[PDB]
Protein chains: 2
Amino acid sequence: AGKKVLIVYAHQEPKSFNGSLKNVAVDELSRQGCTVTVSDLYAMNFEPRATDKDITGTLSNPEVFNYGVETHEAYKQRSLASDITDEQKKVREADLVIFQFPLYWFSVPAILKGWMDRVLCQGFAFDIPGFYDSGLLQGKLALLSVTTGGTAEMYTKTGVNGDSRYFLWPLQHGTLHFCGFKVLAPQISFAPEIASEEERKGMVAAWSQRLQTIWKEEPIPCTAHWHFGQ
Amino acid sequence: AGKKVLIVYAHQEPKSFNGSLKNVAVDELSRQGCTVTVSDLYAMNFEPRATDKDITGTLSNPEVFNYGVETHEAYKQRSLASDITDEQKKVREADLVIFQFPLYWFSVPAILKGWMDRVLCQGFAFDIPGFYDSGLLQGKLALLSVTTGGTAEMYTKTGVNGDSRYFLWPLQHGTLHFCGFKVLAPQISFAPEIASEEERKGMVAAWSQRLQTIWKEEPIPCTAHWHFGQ
Ligand SMILES: Cc1cc2nc3c(=O)[nH]c(=O)nc-3n(C[C@H](O)[C@H](O)[C@H](O)COP(=O)(O)OP(=O)(O)OC[C@H]3O[C@@H](n4cnc5c(N)ncnc54)[C@H](O)[C@@H]3O)c2cc1C
Ligand SMILES: Cc1cc2nc3c(=O)[nH]c(=O)nc-3n(C[C@H](O)[C@H](O)[C@H](O)COP(=O)(O)OP(=O)(O)OC[C@H]3O[C@@H](n4cnc5c(N)ncnc54)[C@H](O)[C@@H]3O)c2cc1C
Ligand SMILES: COc1cc(OC)c2c(c1)c(C)cc(=O)n2C
Ligand SMILES: COc1cc(OC)c2c(c1)c(C)cc(=O)n2C
Ligand SMILES: [Zn+2]
Ligand SMILES: [Zn+2]
């Protein structure tokens, strides 16, 4: 406060561990006096497909469809579909975007992948130039709050899954850094379903505590070295 | 000769460079006498979202929906939605699965992510235990055939994007090897929008040429070292 937060939330069940994490984030950020908005993608039936329906009116080139060029032209000419533009208005206003999701195949669920693909379009989130340190959402913070089915030990460099930082790369680097975000340290809640009824409260109460001082945090160095190195 | 190939194809435009790559694969593998099937996800309006619509029977826990528990039970009972079981039959029959797509945010387009999320369910593609070298699709081969906006140089260890292998990890390892596939070396067709008409022709031809001998190939060692070094 005075800060705005967008929580993009991708879980089907409000009673889930993910739902609890989204709800404590709203509760704690609302208590601090921050402005809070939640894009509840499943409840919204959010469209994940990148298709020519994302441009309204008439196309730059209706013989050969190029999603990147069409949506770039459409963002410049204010003719993107209203579900996209609604989400761009949220992100444009936000000082922090928190993604809350269960890890699906070492990445985001498809409905959230579709939000990244369709809302983070050229002209809005990035351009030539304006990417990585210079991306168009520069100034803004982003944070992945991810839950996993695999344990922390599975997610080490010599573990069956590799270090968590390895799967973070396309999300933190290739997507958030790329668009300009400073990335806060991910919040990774390992294997909640196998944890006890408390312990899970440890993790929820722990995210609420972290959120108390989120605006004091320095963003990680979003480097190949941070992700893979020594 | 006597092999079955599934191509899971994710591009909106038949006239695109991805479209040319898919078509050359069909032409060359058809020429060789292989059995070929293509799942053209956008033309199928393939559903990417993981929702409770994917199970048609009585849920195990209708009070608190857990997509992974409900779909595992649905797969064992034969009560998954038919679009999913349609794709599982194609995968079960295939000896090789080629994924043909443009790189979206260092990953697959969300329509293809939802193919992975919904088709590769517990019981069918993996079980716990029954993953990585014990995954249920053991015996099968997979190959990612990717196109990029970024040049090969941008995709090297000291380029901006980092090495191309780094973005392959959640797909090759976290998804395909997790399900028991052996993974053939990726086909990466760099920056075809930047390339001349000639260089594009050569990249289509280079893919066709590689497919002539694809059944002679051995898979990669799908480890942390192969992807990251050290
Ligand atoms: C398609 C698919 C792909 C996947 N791919 C991967 C992958 O690549 N890698 C991987 O590691 N995992 C993967 N998973 C597993 C997935 O990441 C986990 O199942 C998910 O992260 C668990 O979080 P949840 O909210 O769904 O858990 P929940 O099951 O909702 O949480 C566990 C328990 O906590 C309860 N709970 C709710 N709120 C609270 C609270 N206030 N305090 C205490 N308990 C609470 C729940 O109701 C439940 O009993 C995959 C799953 C699917 C379906
Ligand atoms: C949401 C989104 C996210 C993206 N994220 C990334 C990313 O993370 N990293 C990245 O590097 N890129 C990214 N891109 C760029 C994208 O990967 C490239 O635009 C795409 O890979 C290029 O493939 P295409 O088929 O669309 O090319 P096209 O534009 O179709 O192909 C280039 C040219 O080749 C022509 N062609 C077709 N067939 C032939 C043929 N037989 N012979 C000669 N020429 C032919 C086409 O007609 C066209 O003129 C992103 C794009 C979008 C829209
Ligand atoms: C596809 O669904 C799942 C479910 C899981 O556990 C529930 C998984 C995974 C995938 C992967 C890729 C790694 C892992 O460690 N675990 C535990
Ligand atoms: C998000 O859309 C795009 C479009 C591109 O090029 C057309 C990109 C990228 C993303 C990324 C992340 C890296 C890159 O090198 N290129 C060239
Ligand atoms: Zn980075
Ligand atoms: Zn592997």
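To match Swiss-Prot, the residue numbers of chain B are left as they are there, and the shown ones run 2-231.
Determination method: X-ray crystallography, 1.6 Å.
Heads up, the Cβ atoms here are built off N, Cα and C, so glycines get one too.
The FAD binding site feature in Swiss-Prot is assigned to B:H12, B:18-21, B:104-107, B:148-151, B:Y156, B:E194, B:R201; the stated evidence is experimental evidence. Note: B:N19 (FAD binding site) has non-local neighbours B:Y10, B:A11, B:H12, B:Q101, B:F102, B:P103, B:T148, i.e. same-chain residues 6+ apart with C-beta under 8 A of its own C-beta. In the three-state DSSP classification, B:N19 (FAD binding site) falls within a helix.
Under DSSP, B:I129 (substrate binding site) is assigned to coil, being neither helix nor strand in the three-state scheme. The feature substrate binding site is assigned by Swiss-Prot to B:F127, B:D128, B:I129.
Around B:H174 (Zn(2+) binding site), taking its Cβ as the centre, 23 other Cβ atoms fall within 10 Å, counting all chains. Annotation comment: Swiss-Prot describes B:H174, B:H178, B:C223 as Zn(2+) binding site.
Here Swiss-Prot notes a mutagenesis experiment, B:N162 to H, with the remark: Loss of activity toward CB1954, no effect toward menadione. Counting every protein chain shown, the number of other Cβ atoms lying within 10 Å of the Cβ of B:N162 (mutagenesis position) is 24.
In sequence order, the recorded positions from B:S21, B:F127, B:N162, B:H178 that place a Cβ under 8 angstroms from a chain A Cβ are B:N162. Put simply, of the recorded positions B:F127, B:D128, B:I129, B:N162, B:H178, the one whose Cα is nearest the Cα of B:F107 (FAD binding site) is B:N162. Under the DSSP three-state reduction, B:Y105 (FAD binding site) is assigned to strand. The recorded positions shown are B:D128, B:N162, B:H178, B:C223; of these, the one with its CA atom nearest the CA of B:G151 (FAD binding site) is B:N162. Ligand 2 lies under 6 Å from the Cβ of B:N19, out of the recorded positions B:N19, B:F127, B:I129, B:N162. Nearest by CA distance to B:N162 (mutagenesis position), out of the binding-site residues B:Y105, B:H174, B:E194, is B:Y105. Distances between the Cα of B:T149 (FAD binding site) and those of the binding-site residues B:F127, B:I129, B:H174, B:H178 are shortest for B:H174.
Each residue contributes its Cα atom, and for B:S21 (FAD binding site) and B:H178 (Zn(2+) binding site) these two points are 27 Å apart.
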